[PDB]
Amino acid sequence: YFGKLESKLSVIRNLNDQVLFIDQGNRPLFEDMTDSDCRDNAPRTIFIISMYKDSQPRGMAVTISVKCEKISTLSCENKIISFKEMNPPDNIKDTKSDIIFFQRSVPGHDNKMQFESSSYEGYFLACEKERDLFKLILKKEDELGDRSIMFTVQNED
């Protein structure tokens, strides 16, 4: 079971320094943004990372939320990434959740993070280029040192 500890404002970037954002169709996308662009698109680029206590510790348990039309929380339900209209809850009864990800620092860096699905072991949050768009997806670790599943969390310490 999970218990909410705190919620903090953060900006998420891939290894190309492209910042994670919610577009008009509520799609989690990645694009090149200066500190100016990032500031002008603030409700769509500022994410709420909520930290949870876990009765079965196996990585920093987190939810990822954003304020658009309403508070939306990131879900990997049926191994598909989407933002569902809900607040990060105070308590989660199971040992697995479609909105709970395990945040881990990549041994290569103190900056680089990875987000593994609690409900789908071996599946990670990833940036994948589809046509001319950089999309937030859920995938199995394709290879060792895969940069597509690595991110930076800017919470300014």
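Chain A residue numbers are taken from Swiss-Prot; in order, the displayed residues are 37-193.
Each residue, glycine too, has its Cβ placed from N, Cα and C.
Feature annotations, courtesy of Swiss-Prot:
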- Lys40 to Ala: Reduces binding to IL18R1 and the ability to induce IFNG production (MUTAGEN)
- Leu41 to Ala: Impairs binding to IL18R1 and the ability to induce IFNG production (MUTAGEN)
- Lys44 to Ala: Reduces binding to IL18R1 and the ability to induce IFNG production (MUTAGEN)
- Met69 to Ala: Impairs binding to IL18R1 and the ability to induce IFNG production (MUTAGEN)
- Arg94 to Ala: Impairs binding to IL18R1 and the ability to induce IFNG production (MUTAGEN)
- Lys115 to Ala: Reduces binding of the preformed binary complex of IL18 and IL18R1 to IL18RAP resulting in impaired IFNG production (MUTAGEN)
- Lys120 to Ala: Reduces binding of the preformed binary complex of IL18 and IL18R1 to IL18RAP resulting in impaired IFNG production (MUTAGEN)
- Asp134 to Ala: Reduces binding of the preformed binary complex of IL18 and IL18R1 to IL18RAP resulting in impaired IFNG production (MUTAGEN)
- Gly144 to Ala: Abolishes binding of the preformed binary complex of IL18 and IL18R1 to IL18RAP (MUTAGEN)
- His145 to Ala: Abolishes binding of the preformed binary complex of IL18 and IL18R1 to IL18RAP (MUTAGEN)
- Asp146 to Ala: Reduces binding of the preformed binary complex of IL18 and IL18R1 to IL18RAP (MUTAGEN)
- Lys148 to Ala: Abolishes binding of the preformed binary complex of IL18 and IL18R1 to IL18RAP (MUTAGEN)
- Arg183 to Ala: Reduces binding of the preformed binary complex of IL18 and IL18R1 to IL18RAP (MUTAGEN)
- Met186 to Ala: Reduces binding of the preformed binary complex of IL18 and IL18R1 to IL18RAP (MUTAGEN)
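Working note on the mutagenesis positions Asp134, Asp146: by count of other C-beta atoms within 10 Å of each C-beta, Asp134 ranks first. Among the mutagenesis positions listed here, namely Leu41, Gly144, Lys148, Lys148 has its C-alpha nearest to that of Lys115 (mutagenesis position). Every protein chain shown contributes to the tally, and the Cβ of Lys120 (mutagenesis position) ends up with 12 other Cβ atoms within 10 Å. The DSSP secondary structure for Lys115 (mutagenesis position) is helix. The shortest Cα-Cα distance between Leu41 (mutagenesis position) and any of the mutagenesis positions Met69, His145, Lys148 is the one to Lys148.
Sequence-distant neighbours of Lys148 (mutagenesis position): residues of the same chain at least 6 apart with a C-beta under 8 Å from its C-beta are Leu51, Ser141, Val142, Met186, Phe187, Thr188.
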